[PDB]
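> One structure coming up, written as structure tokens, with questions to follow.
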Amino acid sequence: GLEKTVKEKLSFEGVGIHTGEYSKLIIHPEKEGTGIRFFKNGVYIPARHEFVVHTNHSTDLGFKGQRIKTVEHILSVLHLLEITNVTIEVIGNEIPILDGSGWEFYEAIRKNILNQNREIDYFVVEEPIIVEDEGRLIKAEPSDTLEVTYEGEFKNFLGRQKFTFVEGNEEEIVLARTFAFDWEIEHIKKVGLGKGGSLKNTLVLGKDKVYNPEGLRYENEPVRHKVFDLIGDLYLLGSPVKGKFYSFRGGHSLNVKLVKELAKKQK
Ligand SMILES: CC(C)(N)[C@H](NC(=O)c1ccc(C#CC#C[C@@H]2C[C@H]2CO)cc1)C(=O)NO
Ligand SMILES: COC(=O)[C@@H](N)C(C)(C)NC(=O)OC(C)(C)C
Ligand SMILES: [Zn+2]
């Protein structure tokens, strides 16, 4: 496909899930070859794995003392829409969580795409690879299309679930919200995270119950969301990705480990 930017500036704002602070974004059009980058306090932070500074409960980037938490959801939307050149100006410390999914970003950006004049140089997975960390595993192999499977093993009523995204099915993952388990939330808050979490932006689950009155958007909403997260983390390769991926219990740390290994192999 063609490289793409946005036709005009687009703004989003709201609380961040981990900081609990209110932040604002402005997405700026950029010319071919710019890439995806964030901008904060005069500093450009490329959306690339070299700038990752944190991977526990979110993927965060930093450069020159300027940090932005929770980049994975906006990056996933940009990856899915193949937006390749933009600057995400951040006023604040975190990307807004909005409803917990990619939906608001996706709907606004998709109606505001500007095609550009050269084609995308995709990051094409060249050979099989596997990364592992204590029972968790992610595998990648060559594919002409982006295909991403996540398999979860939940210690509540959900049990085992799996879900596969393929190109053309973006609408199946951009509404899946972030989630949390009631028995884990105290620790998450104790370690300085989750300050903005609520039933308005998070699917909160117990051993045998759902806290949100509206319930789940899909019976497998959590694994759809984990696929969505992985697609955002994969964009830290710096180009839209072609490959077939399978994650068993992976999270941001393992996702970024895979990205760094792929980048090293194909440098
Ligand atoms: C899903 C994944 C991959 N682990 C990660 N999400 C988080 O880590 C995360 C998201 C929300 C909360 C909360 C809250 C809350 C709350 C109020 C108390 C409940 C109302 O009764 C805590 C952790 C993610 O989506 N990364 O992208
Ligand atoms: C059992 O609780 C933990 O160990 C959390 N650190 C853990 C569950 C690994 N978070 C997680 O899923 O990874 C993400 C993707 C970084 C949010
Ligand atoms: Zn997420």
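All chain A residue numbers match Swiss-Prot; in order, they span 2-268.
Recorded method for this deposit: X-ray crystallography, 1.2 Å.
Placement of Cβ uses the backbone N, Cα and C atoms for every residue, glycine included.
Sequence annotations record features per position, and here Swiss-Prot assigns active site, proton donor to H253. Annotation comment: Swiss-Prot describes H74, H226, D230 as Zn(2+) binding site. According to Swiss-Prot, the mutagenesis experiment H19 to Q carries the annotation: 2-fold decrease in activity. Under the heading of mutagenesis, Swiss-Prot lists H19 to A and annotates it as follows: 20-fold decrease in activity. 2-fold decrease in zinc content. Experimental mutagenesis at this site is recorded by Swiss-Prot as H19 to Y, annotated: 22-fold decrease in activity. Here Swiss-Prot notes a mutagenesis experiment, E73 to A, with the remark: 10-fold decrease in activity. 3.6-fold decrease in zinc content. Record note (Swiss-Prot), mutagenesis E95 to A, N or S: Almost no change in activity. The unchanged residue is displayed. Here Swiss-Prot describes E222 to S as a published mutagenesis experiment; the accompanying note says: 15-fold decrease in activity. Here the residue is the original one, but Swiss-Prot notes a mutagenesis experiment at this spot, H226 to A: 720-fold decrease in activity. 16.6-fold decrease in zinc content. According to Swiss-Prot, the experimentally introduced change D234 to S is described as follows: Loss of activity. Here Swiss-Prot notes a mutagenesis experiment, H253 to A, with the remark: Loss of activity. 4.3-fold decrease in zinc content.
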> A 10 Å Cβ contact count, applied to the recorded positions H19, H74, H226: which residue has the minimum?
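It is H19 that, of the recorded positions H19, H74, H226, has the fewest other Cβ atoms within 10 Å.
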> Nearest to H226 (mutagenesis position) by Cα, among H74, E95, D234 (recorded positions)?
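Result for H226 (mutagenesis position): the nearest of the recorded positions is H74.
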> Return the member of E73, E95, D230, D234, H253 nearest to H19 (mutagenesis position) in space, with distance defined Cα to Cα and candidates limited to these recorded positions.
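Checking each of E73, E95, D230, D234, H253 against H19 (mutagenesis position), the shortest Cα distance is to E95.
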> Other than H74, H226, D230, which residues of the same chain sit close to Zn(2+)? List them in sequence order, counting a residue when its Cβ is within 8 Å of the Cβ centroid of the site.
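Checked against the 8 Å cutoff, the neighbours are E73, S77, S102, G103, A177, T179, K227, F229, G233.
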> Just give me the nearest neighbour of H74 (Zn(2+) binding site) among the mutagenesis positions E95, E222, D234, Cα to Cα.
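Nearest by Cα distance to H74 (Zn(2+) binding site): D234.
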> Roughly how many Å lie between the Cα atoms of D230 (Zn(2+) binding site) and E222 (mutagenesis position), rounded to a whole value?
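It is 12 Å, counting Cα to Cα.
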> For the C-alpha pair, I'd like the distance in angstrom between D234 (mutagenesis position) and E73 (mutagenesis position), rounded off.
6
> Among the mutagenesis positions listed here (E95, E222, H253), which has the Cα closest to the Cα of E73 (mutagenesis position)?
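The answer is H253.
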> Would you identify the secondary structure of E73 (mutagenesis position) according to DSSP, in three states?
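SS state of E73 (mutagenesis position) = helix.
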